[PDB]
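*Asks:* Following this message is one structure expressed as structure tokens.
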Amino acid sequence: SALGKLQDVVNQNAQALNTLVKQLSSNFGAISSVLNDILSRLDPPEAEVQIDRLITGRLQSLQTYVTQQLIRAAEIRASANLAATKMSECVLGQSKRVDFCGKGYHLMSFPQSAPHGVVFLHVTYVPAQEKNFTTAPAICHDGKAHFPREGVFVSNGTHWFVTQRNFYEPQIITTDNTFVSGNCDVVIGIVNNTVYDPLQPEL
Amino acid sequence: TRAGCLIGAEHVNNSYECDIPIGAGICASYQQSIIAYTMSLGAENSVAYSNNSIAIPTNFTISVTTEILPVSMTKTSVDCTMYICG
Amino acid sequence: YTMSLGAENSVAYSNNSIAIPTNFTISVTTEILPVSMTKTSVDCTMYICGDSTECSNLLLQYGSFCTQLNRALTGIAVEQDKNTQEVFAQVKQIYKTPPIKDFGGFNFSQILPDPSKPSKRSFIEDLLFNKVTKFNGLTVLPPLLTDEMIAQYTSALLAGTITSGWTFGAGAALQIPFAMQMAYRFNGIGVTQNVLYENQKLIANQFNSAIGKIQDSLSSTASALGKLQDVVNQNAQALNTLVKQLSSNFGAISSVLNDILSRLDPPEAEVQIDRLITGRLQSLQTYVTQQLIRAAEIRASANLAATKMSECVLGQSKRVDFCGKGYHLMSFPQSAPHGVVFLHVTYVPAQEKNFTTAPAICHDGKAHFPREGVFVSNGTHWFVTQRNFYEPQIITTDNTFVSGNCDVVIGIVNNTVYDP
Amino acid sequence: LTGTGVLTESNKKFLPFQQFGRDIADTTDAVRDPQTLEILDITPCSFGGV
Amino acid sequence: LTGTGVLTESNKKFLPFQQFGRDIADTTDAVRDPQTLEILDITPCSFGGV
Ligand SMILES: *[C@@H]1O[C@H](CO)[C@@H](O[C@@H]2O[C@H](CO)[C@@H](O)[C@H](O)[C@H]2NC(C)=O)[C@H](O)[C@H]1NC(C)=O
Ligand SMILES: *[C@@H]1O[C@H](CO)[C@@H](O[C@@H]2O[C@H](CO)[C@@H](O)[C@H](O)[C@H]2NC(C)=O)[C@H](O)[C@H]1NC(C)=O
Ligand SMILES: *[C@@H]1O[C@H](CO)[C@@H](O[C@@H]2O[C@H](CO)[C@@H](O)[C@H](O)[C@H]2NC(C)=O)[C@H](O)[C@H]1NC(C)=O
Ligand SMILES: *[C@@H]1O[C@H](CO)[C@@H](O[C@@H]2O[C@H](CO)[C@@H](O)[C@H](O)[C@H]2NC(C)=O)[C@H](O)[C@H]1NC(C)=O
Ligand SMILES: *[C@@H]1O[C@H](CO)[C@@H](O[C@@H]2O[C@H](CO)[C@@H](O)[C@H](O)[C@H]2NC(C)=O)[C@H](O)[C@H]1NC(C)=O
Ligand SMILES: *[C@@H]1O[C@H](CO)[C@@H](O[C@@H]2O[C@H](CO)[C@@H](O)[C@H](O)[C@H]2NC(C)=O)[C@H](O)[C@H]1NC(C)=O
Ligand SMILES: *[C@@H]1O[C@H](CO)[C@@H](O[C@@H]2O[C@H](CO)[C@@H](O)[C@H](O)[C@H]2NC(C)=O)[C@H](O)[C@H]1NC(C)=O
Ligand SMILES: *[C@@H]1O[C@H](CO)[C@@H](O[C@@H]2O[C@H](CO)[C@@H](O)[C@H](O)[C@H]2NC(C)=O)[C@H](O)[C@H]1NC(C)=O
Ligand SMILES: *[C@@H]1O[C@H](CO)[C@@H](O[C@@H]2O[C@H](CO)[C@@H](O)[C@H](O)[C@H]2NC(C)=O)[C@H](O)[C@H]1NC(C)=O
Ligand SMILES: *[C@@H]1O[C@H](CO)[C@@H](O[C@@H]2O[C@H](CO)[C@@H](O)[C@H](O)[C@H]2NC(C)=O)[C@H](O)[C@H]1NC(C)=O
Ligand SMILES: *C1O[C@H](CO)[C@@H](O)[C@H](O)[C@H]1NC(C)=O
Ligand SMILES: *[C@@H]1O[C@H](CO)[C@@H](O)[C@H](O)[C@H]1NC(C)=O
Ligand SMILES: *[C@@H]1O[C@H](CO)[C@@H](O)[C@H](O)[C@H]1NC(C)=O
Ligand SMILES: *[C@@H]1O[C@H](CO)[C@@H](O)[C@H](O)[C@H]1NC(C)=O
Ligand SMILES: *[C@@H]1O[C@H](CO)[C@@H](O)[C@H](O)[C@H]1NC(C)=O
Ligand SMILES: *[C@H]1O[C@H](CO)[C@@H](O)[C@H](O)[C@H]1NC(C)=O
């Protein structure tokens, strides 16, 4: 039952076809449900009335079948458009849309043929084994507020580092990975640390 | 229940994931006997929010998940004239 | 009159003129999307025949029409529950907000649930719920997820997005101060973190005012929930028309079956009952066909709502106008009687000023291009500023990069690139 | 006024002349008994899928 | 019985009382001739749109 969605479509189509076939055995008010016997045991006048009843019943059944097939075809077309969009954005590229190509951070996708559909294998990145750290929006050094260029200020209790937001890679607070914006009075929650300057030890 | 009268299943205080949906938040599942319960929406996880605390991942997992999408159904043709009249 | 499309505005375009915003507005806007309709079950035999054996025996000749109608209606009914599951059950674990709500000045009181409230909804949720307003074999099956349970999903999603940001959308929820989450969302739209941190109080006040204005608009102005009320009215009208069709004789002597049975012999009564049966069956088939079409429309709406919940609430979307008008910052879900209301918090630049702009700067016979900003001029001096906010900075080697000599570039100007 | 239902007693108050009652879809929902002039009420006999 | 089809020598085994055979969806698919009493698989002759 892993491929439940495809089996559902197959079962719906088979059930609709079987119902349409079984509707041929209904009388619809006629003396007999088989046309050959009606033509065999009736004169053209009365046989005409019986055949008219059979015709109206079978035509109504066929109209119902075609209407439900059209609705199911619209649903299948919506599904196929979604599948084409997922092929374009998940397989032919890397998607930033959340949950569009799997639960997690999308990395890539692989298509696989199915008897009446497509199976997408979404390879995604899921963070795990998180740890709690102390954190500050900025760092006040020499009366200047330093903000991380692309990371996060974190603290294990005694030292402050810059780490990328989705993986713990602590790094020394430096001018290379931070930028200065004004004094440290305006920002709320700023802490004090020394922003190591690479140039000074070389000089 | 709000859905109606259920006979043959025993009410239980405990909440589990829905197995057979009766309705109005009540489901039924087989566990020797058939039990009826208000379904469990999920675990209660109160995230340790603080104004100076962050949670940074230290490891990762590469997860590959399957999504099945129908793209076509059987192309069927019903000849109206011979269907109705043979 | 002949309608006017809008105010004729000619942009002051020039080949060396740019407009940089100097301020912003935090705008929260509501988007209402239906997710489900009432699950209605119509027993074909009771509707067409009531409680007559002769009518049932005559109807047996028509075959599996009634069973097909019932299976279609059951499919619609289960599809409604599937739609609700897809829209709201997108969260693993019911997250809860901390007892002490220190979110950097942002006030989610109107959006968070209220214990004194009957269904533990939010204030806005009762507003939305208050705005909106068994016979002949018709039954209405209760939805699988009751209003309290959908409200609890909404509370879990809201608490997760407030506390952990978008992290809970990918994997386990990772706590982060709301100020820093808002700063990262600012980085998403191309605005630096210092803009948020230096203007944190102003942005919190703007968000609070926008939420209060949404509250006032919902409380005072009626017909805001037009789509949900339209769906409810359409379903009620369809059911009422189905009931009313039982009062039509369809060419028979009477529209009531027992009278035809009582005052006629079974031969002619058979023909009259046949006329009534075919008329009522046609009416029921029309009802089921229109319910299938409306269910397809509602399923499309619920798919769009689930996509918006995934890409606007569980994350930050770069798709234009997908999660509100402006630069999307974040979104909040709210349970609606038969849909969902997304409060989109977006960034809208404001108070723009015009400046003389240059593509590059020729210094020492070299062309310098901004790393992430734009070369603007107030009339006499040249600066690098970020595109979406006016923060002028001195032309330096750290914020610019060199590529070739300064003769190829069209529109290049002369300035000094200060070397620290 | 012929029908099939459960004759519960209600408090609708029908005006001296009005005898029958109806709803939005015109279905008899109340009827006063000719004797004792009591408002009464009508509800359908219980039905539903199993 | 009456119809149009080819009559193949059937490999099916009718019980002595049984006379004809209907397949799924109630379509006659086998008949036993009276005089010689052997099973005949009826297959409708080929048809299709052009
Ligand atoms: C927080 O991290 C810092 C940086 O690693 C730790 O400081 C160093 O700890 C190591 C232990 O292996 C010592 O050898 C160094 O001398 C420490 N100082 C440095 C590198 O400057 C600190 O101990 C950590 N604190 C906690 C509570 O784990
Ligand atoms: C973040 O939250 C902490 C804890 O609520 C705040 O710490 C309080 O600070 C005030 C004044 O600095 C003290 O009077 C309180 O006693 C502190 N509370 C506790 C529990 O120690 C802090 O002010 C908040 N804001 C930050 C860190 O920017
Ligand atoms: C970070 O360092 C600065 C400067 O060393 C501290 O500023 C001091 O603030 C107190 C109280 O306002 C004043 O009495 C001192 O005179 C300030 N120092 C100077 C040099 O002006 C600031 O308090 C520190 N931050 C924290 C959180 O301790
Ligand atoms: C990150 O997680 C992976 C598992 O997904 C760890 O790899 C396993 O580590 C254990 C040690 O506890 C070994 O016994 C297994 O054989 C490892 N499996 C594989 C496939 O390598 C990995 O050590 C973790 N890394 C960190 C830094 O915690
Ligand atoms: C968040 O907003 C709500 C409602 O706007 C505030 O609740 C009101 O608080 C004031 C006091 O400041 C009371 O006089 C009102 O009765 C409260 N209710 C209403 C409906 O106005 C709430 O205080 C705000 N949160 C914060 C932290 O200020
Ligand atoms: C940016 O726009 C905001 C509007 O929200 C300005 O904030 C208001 O400024 C007026 C003064 O003109 C004050 O009377 C209001 O009280 C302010 N509102 C809030 C919520 O702070 C802000 O001053 C503008 N910034 C600049 C630089 O012009
Ligand atoms: C354009 O900006 C420049 C840079 O700020 C202005 O030149 C400075 O103006 C200040 C006035 O507060 C003087 O103190 C500086 O000496 C000026 N020169 C510098 C900083 O190099 C200039 O006035 C601005 N022009 C206009 C029209 O706004
Ligand atoms: C941008 O447009 C202006 C205005 O047309 C151009 O300035 C002209 O430049 C030519 C050649 O340098 C002069 O002969 C004209 O007199 C200028 N016109 C004006 C109104 O100043 C300019 O060349 C265009 N391209 C840029 C600035 O790169
Ligand atoms: C920018 O500055 C350079 C350097 O001063 C200018 O280059 C001069 O251009 C004139 C006209 O072609 C020549 O006669 C000089 O010999 C050039 N000097 C050098 C050092 O190459 C350039 O014209 C200036 N551009 C603008 C737009 O003012
Ligand atoms: C129809 O006749 C009945 C039978 O008498 C009337 O019911 C009586 O009403 C009086 C009025 O209080 C009671 O005292 C009697 O006990 C009732 N009869 C019984 C058998 O209980 C009824 O009022 C008449 N309807 C009218 C006059 O409209
Ligand atoms: C902006 O355009 C106006 C009107 O054309 C002009 O007067 C003004 O000088 C321009 N400002 C700058 C800084 O170029
Ligand atoms: C830091 O705090 C959390 C609070 O629940 C606790 O689990 C643990 O000590 C740290 N973080 C994690 C998730 O390891
Ligand atoms: C829990 O189950 C027990 C055992 O039947 C029952 O007595 C009780 O009413 C139930 N509910 C609570 C809240 O204890
Ligand atoms: C500079 O640009 C135009 C030029 O006409 C004018 O609207 C005004 O002077 C300034 N506009 C802005 C964006 O403030
Ligand atoms: C009757 O059937 C037998 C066996 O099938 C056959 O031999 C015989 O000829 C049949 N009778 C006639 C009159 O042909
Ligand atoms: C994480 O929080 C837990 C629980 O409050 C605390 O015990 C631990 O010291 C914290 N760790 C850091 C590095 O903040």
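So for chain A, numbering is Swiss-Prot's, and the shown residues are 943-1145, in order.
The backbone N, Cα and C atoms fix where each Cβ goes, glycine too.
According to Swiss-Prot, the protein has these features:
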VARIANT   A:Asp950 to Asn  In strain: Delta/B.1.617.2, Mu/B.1.621
VARIANT   A:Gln954 to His  In strain: Omicron/BA.1, Omicron/BA.2, Omicron/BA.2.12.1, Omicron/BA.2.75, Omicron/BA.4, Omicron/BA.5, Omicron/BQ.1.1, Omicron/XBB.1.5, Omicron/EG.5.1
VARIANT   A:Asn969 to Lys  In strain: Omicron/BA.1, Omicron/BA.2, Omicron/BA.2.12.1, Omicron/BA.2.75, Omicron/BA.4, Omicron/BA.5, Omicron/BQ.1.1, Omicron/XBB.1.5, Omicron/EG.5.1
VARIANT   A:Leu981 to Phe  In strain: Omicron/BA.1
VARIANT   A:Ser982 to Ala  In strain: Alpha/B.1.1.7
VARIANT   A:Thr1027 to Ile  In strain: Gamma/P.1
VARIANT   A:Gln1071 to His  In strain: Kappa/B.1.617.1
VARIANT   A:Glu1092 to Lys  In strain: Theta/P.3
VARIANT   A:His1101 to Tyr  In strain: Theta/P.3
VARIANT   A:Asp1118 to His  In strain: Alpha/B.1.1.7
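Situate these features within the shown structure.
*Replies:* Within 10 Å of the C-beta atom of A:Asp950 (variant position) sit 11 other C-beta atoms, taking all shown protein chains into account. DSSP gives A:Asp950 (variant position) a helix state.
Residue environment of A:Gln954 (variant position) contains 17 other Cβ atoms, counted within 10 Å of its Cβ in all protein chains.
The DSSP secondary structure for A:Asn969 (variant position) is coil. All protein chains considered, the CB of A:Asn969 (variant position) has 17 other CB atoms within 10 Å.
Proximity of A:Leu981 (variant position) to non-local residues of its own chain (separation of 6 or more, Cβ distance below 8 Å) is seen for A:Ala989, A:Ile993, given in sequence order.
A simple way to gauge crowding: the CB of A:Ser982 (variant position) has 11 other CB atoms within 10 angstroms, across all the protein chains here.
Using a 10 Å Cβ-Cβ cutoff, A:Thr1027 (variant position) registers 14 neighbours. In the three-state DSSP reading, A:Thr1027 (variant position) counts as helix.
Counting every protein chain shown, the Cβ of A:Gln1071 (variant position) has 11 other Cβ atoms within 10 Å.
The 10 Å shell around the Cβ of A:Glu1092 (variant position) contains 9 further Cβ atoms across the protein chains shown. In the three-state DSSP scheme, A:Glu1092 (variant position) falls into the coil class.
Over all protein chains present, the Cβ of A:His1101 (variant position) has 11 other Cβ atoms lying within 10 Å.
According to DSSP, A:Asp1118 (variant position) is assigned to coil rather than to any helix or strand.
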*Asks:* Is any of the variant positions A:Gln954, A:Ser982, A:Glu1092 near chain E, in the sense of a CB under 8 A from one of its CBs, and if so which?
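*Replies:* Going by the Cβ criterion (under 8 Å to chain E), the qualifying variant positions are A:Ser982.
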*Asks:* If you draw a 10 Å sphere on the Cβ of A:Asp1118 (variant position), how many other Cβ atoms land inside?
*Replies:* 15
*Asks:* Variant positions A:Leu981, A:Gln1071, A:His1101, A:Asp1118: which sit with Cβ under 8 Å of a chain B Cβ?
*Replies:* A:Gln1071
*Asks:* Which of these variant positions, A:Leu981, A:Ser982, A:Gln1071, A:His1101, are close to chain C by Cβ (under 8 Å)?
*Replies:* none
*Asks:* Nearest to A:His1101 (variant position) in three-dimensional space, by Cα, is which of the variant positions A:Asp950, A:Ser982, A:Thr1027?
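*Replies:* Nearest candidate: A:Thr1027.
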*Asks:* Sorry to bug you, but what's the C-alpha spacing from A:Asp1118 (variant position) to A:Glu1092 (variant position), rounded to the closest Å?
*Replies:* 11
*Asks:* Going by C-alpha distance, which of the variant positions A:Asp950, A:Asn969, A:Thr1027, A:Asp1118 is nearest to A:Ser982 (variant position)?
*Replies:* A:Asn969
*Asks:* Round to the nearest Å and give the CA-to-CA distance linking A:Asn969 (variant position) with A:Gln1071 (variant position).
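*Replies:* So the alpha carbons of A:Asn969 (variant position) and A:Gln1071 (variant position) sit roughly 69 Å from each other.
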*Asks:* Just to verify a number: CA distance, A:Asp950 (variant position) to A:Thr1027 (variant position), in angstrom, no decimals.
*Replies:* 22
*Asks:* Work out how many Å separate A:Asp1118 (variant position) and A:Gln1071 (variant position) at their Cα atoms, rounded off.
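*Replies:* Cα-Cα, rounded: 29 Å.
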